[PDB]
Protein chains: 2
Amino acid sequence: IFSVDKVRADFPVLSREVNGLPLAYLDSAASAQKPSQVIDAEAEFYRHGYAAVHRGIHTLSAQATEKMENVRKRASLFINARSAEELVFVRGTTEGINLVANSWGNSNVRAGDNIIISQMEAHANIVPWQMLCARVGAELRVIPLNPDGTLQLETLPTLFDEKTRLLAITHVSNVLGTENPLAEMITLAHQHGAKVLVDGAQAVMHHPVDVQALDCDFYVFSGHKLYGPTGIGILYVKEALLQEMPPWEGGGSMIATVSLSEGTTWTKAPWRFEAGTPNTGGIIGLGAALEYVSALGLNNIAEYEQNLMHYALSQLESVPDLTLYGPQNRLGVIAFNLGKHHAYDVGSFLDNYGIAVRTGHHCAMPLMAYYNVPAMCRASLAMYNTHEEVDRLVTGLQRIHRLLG
Amino acid sequence: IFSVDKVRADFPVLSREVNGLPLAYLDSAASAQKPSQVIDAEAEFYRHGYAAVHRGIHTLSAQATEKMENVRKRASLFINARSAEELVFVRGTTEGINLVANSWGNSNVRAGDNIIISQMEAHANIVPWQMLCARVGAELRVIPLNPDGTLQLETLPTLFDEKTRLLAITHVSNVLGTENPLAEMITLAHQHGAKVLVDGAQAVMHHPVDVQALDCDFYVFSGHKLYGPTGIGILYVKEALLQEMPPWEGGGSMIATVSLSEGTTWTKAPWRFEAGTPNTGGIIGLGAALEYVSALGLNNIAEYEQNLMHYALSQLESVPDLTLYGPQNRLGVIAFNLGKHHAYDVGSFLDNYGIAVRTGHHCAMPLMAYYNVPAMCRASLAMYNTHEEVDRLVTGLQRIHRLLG
Ligand SMILES: *Cc1c(COP(=O)(O)O)cnc(C)c1O
Ligand SMILES: *Cc1c(COP(=O)(O)O)cnc(C)c1O
Ligand SMILES: [Cl-]
Ligand SMILES: [Cl-]
């Protein structure tokens, strides 16, 4: 079983003080703190093994190339992909969705077709599809929300038809913590010959993820939310689809031959999708992050996090005029507003107590408009957060209510 | 003046042993080793100040946002750009050229137009233009090479006409070390109303670069060749051009408003070109790399490197059957083949002596075809390399010639 005290000892930032007070970092959903095992893995690579990685002849470059492809394999086992060659290294979830929207979207979505997203999507999983629809003359359809923060699944019959080419859907909402019924939705999408891209950026740190069981066609997530470095993420694509997709970015290392008189030919996937020097440092650090999370055990993480979440929700019942958004069985995050005070003010008072929460629209403006608010507060309850930090949040909201009420 | 011994003491990898022998790292042109000042700046950020950076309310996120924009300003002063808002953070030179080719290229190059590159370009500065020309139906013209590795500038009158929209040209060749006469070529390009993108990935570590003096329209370089981390680079664009360019990648943080019924609007440049979570760790490390290089002094670096290069070229005269490629006044790199032995074999013997050189086509196949070889060796002579390392290279080539001749 899990011991939050030993876990916290791996995270140096958690010793930090903010505004003279001990930091309570409740913003992991915006980005996760990193353990020293991850920080030092990157640092030690730069200190002792660094080189360029294009199967270079000399030793450092050959060894670096092998470390990178080892991380690709470790990542593929983490999400239970059938093959390491189904994974592309991207800068993050956002770049991965843009890669699909251009390479796959431009070749498979035509004027008169439609694409389906949900009203809870983050902007990362909205804007690239809006751009695609405008490029090719297709229509963007939206699964709407229920008041409790779940999808109105009853509307799916009116949204899916013969011309639906793609469903793009979040696994876990970055605002509400809603977890969507992906496996059933993917069965329905496949019945119409539509593909499914899953935005899993908020799912992969809370419980095991299995893309063969899901049967999704595309899956994306970001290293920096998985206790890993910035600048690196993973795009999974089914081998049969990936092998047919044209390149997006052009340049070195994604070509087979370059000729100025007879044109250029591309290499095989996944390397066809990785142009120029990869983010080798980020890849090393991501691999260490996967090892760290796997050693703790995602089912142990899930169990501790669910207990912490149940504790928080129970304690927050004693905050007057607190509005919560989303379902009772939320994962990871609690979205809320305090009476009629603006989220910006509530977040500033919490920061002044040393408590980091996120405020604003959370890169989900359509979700804010559904609830008819301009902004919300969001507290993240991650694997290194404690009952004590929950108590500080509850007390701070109580103090803020008294002071400003 | 410069002291190579004190500089080398900052680079931990240089203590390394390869194949039981002390490493002589002569492959900085593929990627540079990093000083501990750069390694520790990134590590310390992750250890003590890490957070998401979208002008978040709480302290860590506000401070992180300020560090990032401070690096943007430091980068702009490094290349003497007029404004920090003329710089976009990209993954590297390759991604920056693809950004221009799509955002600017798609809006400004039409069927029947032409683009001009050179025969010495790296694939990074070839393939995106081939893709653009195929997208819009334009023609890709090529400045050819002279036997000494310089451009045949006499052909420019036949290549520039009324329909030339862009010159894309390398500042310093990554294979030959040729430095092109950029300022004169840019004057000529501008006389026809063509823009100029400069690939400066091999220039920015050897001597000062001044984009106002150059008057180029676009300029790109990579952090990892400037003694900095992987996964980060800089795209400079003249403010008047950048302000008119449409977004490329879509997602969070590059929007002004997102609506599913009234469409989406974009924020101002440069932030319109930076979608999703930036590579904050890479940016911190790049800023430290610029400070480190500036503290040493690029004119001091240039002076030491030119002396080392003159020494190497003089010593290599005693290697039998050595073919050199490129001009006598090369910067940074020496391209060579040894008699009729394949570069791959020569590089393997050098690696076996602990000497790291690069072999192959160096992501410049058209350049290899111009010289009618399949591959070359390339030794990089950077600011932390020594006369002793040159002597080891010369001796190794002599031994290899005797053994295999
Ligand atoms: C290495 C290099 C590139 C590629 O830069 P990346 O960081 O790999 O994207 C482009 N042009 C030149 C001249 C280079 O030396
Ligand atoms: C944060 C997040 C993203 C954006 O990921 P980046 O790493 O910033 O590219 C996309 N979708 C969801 C659900 C997220 O939580
Ligand atoms: Cl290549
Ligand atoms: Cl946003």
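Going by Swiss-Prot, the residues shown for chain A are 2-406, listed in order.
This deposition comes from X-ray crystallography, 2.0 Å.
Placed from the backbone N, Cα and C atoms, the Cβ positions cover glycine too.
Swiss-Prot lists A:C364 with the feature active site, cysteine persulfide intermediate. Listed in sequence order, A:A123, A:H124, A:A125, A:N175 are the same-chain residues at least 6 apart in sequence whose CB falls under 8 Å from the CB of A:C364 (mutagenesis position).
Recorded in Swiss-Prot as a mutagenesis result, A:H55 to A carries the remark: No effect. The number of other CB atoms found within 10 A of the CB of A:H55 (mutagenesis position), across every protein chain shown, is 19.
Looking at Swiss-Prot, you'll find the mutagenesis A:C364 to A noted as follows: Abolishes activity towards L-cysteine but not towards selenocysteine.
Among the mutagenesis experiments that Swiss-Prot reports, A:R379 to A is described with the note: Loss of function. Annotation for A:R379 (mutagenesis position): spatial neighbours A:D28, A:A30, A:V176, A:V334, A:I335, A:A336, A:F337, A:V358, A:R359, A:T360, A:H363, criterion Cβ-Cβ under 8 Å with sequence separation of six or more.
DSSP classifies A:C364 (mutagenesis position) as coil under the three-state reduction. Highlighted here are the mutagenesis positions (A:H55, A:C364, A:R379) whose C-beta falls below 6 Å from ligand 4: A:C364, in sequence order. The secondary structure of A:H55 (mutagenesis position), as reduced to three states from DSSP, is coil rather than helix or strand.
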